[PDB]
Amino acid sequence: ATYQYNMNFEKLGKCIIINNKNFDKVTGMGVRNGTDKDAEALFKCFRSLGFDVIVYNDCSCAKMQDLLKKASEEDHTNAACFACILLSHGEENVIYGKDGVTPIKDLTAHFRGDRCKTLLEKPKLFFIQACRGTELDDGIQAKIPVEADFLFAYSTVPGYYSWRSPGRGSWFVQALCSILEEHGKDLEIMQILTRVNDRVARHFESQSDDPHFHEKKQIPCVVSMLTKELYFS
Amino acid sequence: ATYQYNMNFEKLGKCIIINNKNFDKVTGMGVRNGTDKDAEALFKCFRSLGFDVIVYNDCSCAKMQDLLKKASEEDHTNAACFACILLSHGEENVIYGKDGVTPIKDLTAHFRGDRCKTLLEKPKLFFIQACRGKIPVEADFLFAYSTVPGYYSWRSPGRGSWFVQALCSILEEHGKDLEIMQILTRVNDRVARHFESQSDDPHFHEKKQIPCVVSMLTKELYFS
Amino acid sequence: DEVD
Amino acid sequence: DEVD
Ligand SMILES: [Cl-]
Ligand SMILES: [Cl-]
């Protein structure tokens, strides 16, 4: 128990999902077919863990900022943790809203130890399905610091594309939910995310009539500032 | 065992420690007092795990790249993994050699799956003490940074760096028992809780540090 | 497949 | 203390 986050709270916590599917024409970005499947899957798989999940669809940049700022201003005293899942287009360091781009760091900053007191010493988890660049992976034949207690689970490594199958959803979300459903009530979060890394790496490969984007691979990227083990027990 | 990296090899693997203490005047960077203590600690603690450790001192940027390139070109068929520890000044996303800065990404790129075939599907571990102010080719890397981006990494001249001292303490105690993420999580806690800066200057007084682990690992890693 |  |  000394090496694990205390989970003896009334609620596991809030899980906010920002599901951006449709974008203003001025952004030049296309519809994210498959993302509703991700949002539906995540609602189910995170609820199974014990989270109180709320979904917001097609948010403007101002709305994303307002949502997360307001969430950070709620009283989390009776919650063990907080989670946020961002589903959108992205480039390095930013995520698209319906009307533009917002730096990811500015969205997460609301939950810093000096800004969200009732989440102090509790895990703050961010899962991000978005591109981080335009590189393809061709594959190869087989007091406390204010930034403590954050974990970022990125769908892909910095500088790389992130993949989504239109009738199935993003590879990262598919893998994430399947592992959480199978093992989420048993394994530690890093054990879970490591299995997600392997699943994305091994069970997916891109299909396209466009040669440039055919037979490509993906590996996710977990950034942890956690100070204890996290079990959803 | 299907969920852990296979460790049934002749060798655990090579561990390169780059210990940069003294810097050319042109860089304007100060002597990193305490780093020799870190390097000696790391030699012992990584050796205890089973790594074949070698220490290189005051390396130029070109020497650092050459060491890692040459290492990536060795035959790792009979090794379970590879580790590299960098001790230096740093800024941005770069690290200081004795004569200037070089990108960290250039050092690690030699070990990508498509450039180092004998480490394919094996963990490649990089531990970095410095300020920061069929299979995917990027898989199976782990970076253990002393600090998150944009912050200082602290070093006591008499004791060594906070991160290194915490890392070696946790490894000598739990290194043969726990999975690498369990280890590094405990390192995060130890640095965050048990250290606080002391300075006559308020800008450097009473400051805190949180390390940062970046994992692209696909299995659990135990040193057994 | 598509990218994000 | 010093910084790196
Ligand atoms: Cl959809
Ligand atoms: Cl020294």
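These residue numbers are counts, starting from 1, taken along the chain as shown.
Using N, Cα and C of the backbone, Cβ positions are placed for all residues, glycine too.
Lifted from Swiss-Prot, the feature list:
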- A:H89: active site (ACT_SITE)
- A:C131: active site (ACT_SITE)
- A:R132 to M, A or G (Swiss-Prot position 187): Reduced thiol protease catalytic efficiency (MUTAGEN)
- A:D137 to A (Swiss-Prot position 192): Strongly reduced thiol protease activity (MUTAGEN)
- A:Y154 to A, F, W, D or E (Swiss-Prot position 223): Does not significantly affect thiol protease catalytic efficiency (MUTAGEN)
- A:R164 to A (Swiss-Prot position 233): Abolished ADP-riboxanation by C.violaceum CopC (MUTAGEN)
- A:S170 to E (Swiss-Prot position 239): Mimics phosphorylation; leading to inactivate thiol protease activity (MUTAGEN)
- A:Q207 to C (Swiss-Prot position 276): In esCasp-7 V3 mutant; promotes specificity toward alternate peptides with VEID, YVAD, WEHD, LETD or LEHD sequence; when associated with 230-V--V-234 (MUTAGEN)
- A:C221 to T or N (Swiss-Prot position 290): Does not significantly affect thiol protease catalytic activity (MUTAGEN)
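Taking each of the recorded positions A:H89, A:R132, A:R164 in turn and counting other Cβ atoms within 10 Å of its Cβ gives the largest count for A:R164. The Cβ of A:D137 (mutagenesis position) lies under 8 Å from the Cβ of A:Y160, A:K216, A:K217, A:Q218, A:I219, each of which sits 6+ residues away along the same chain. The two recorded residues, A:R132 (mutagenesis position) and A:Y154 (mutagenesis position), have Cα atoms 9 Å apart. Among the recorded positions listed here, namely A:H89, A:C131, A:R164, A:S170, A:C221, A:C221 has its C-alpha nearest to that of A:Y154 (mutagenesis position). Looking only at Cα atoms, A:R164 (mutagenesis position) sits nearest to A:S170 among the recorded positions A:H89, A:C131, A:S170, A:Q207, A:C221.
Note that 14 residues are not built between A:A142 and A:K143; their Cα atoms stand 46 Å apart. Of all Cβ atoms in the protein chains displayed, 22 besides its own lie within 10 Å of the Cβ of A:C221 (mutagenesis position). For A:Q207 (mutagenesis position) paired with A:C221 (mutagenesis position), the C-alpha to C-alpha distance reads 22 Å. Residues from the set of recorded positions A:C131, A:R132, A:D137, A:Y154, A:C221 situated with their C-beta under 8 Å of a chain C C-beta: A:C131.
Comparing Cα positions, A:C131 (active site) lies closest to A:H89 out of the recorded positions A:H89, A:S170, A:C221. Taking CA atoms as the reference points, A:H89 (active site) and A:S170 (mutagenesis position) are 12 Å apart. Chain B lies within reach of none of the recorded positions A:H89, A:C131, A:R132, A:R164, A:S170 when a CB-CB distance under 8 A is required.
In the structure shown, across all protein chains, A:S170 is the one of the mutagenesis positions A:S170, A:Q207 with the greatest number of other Cβ atoms within 10 Å.
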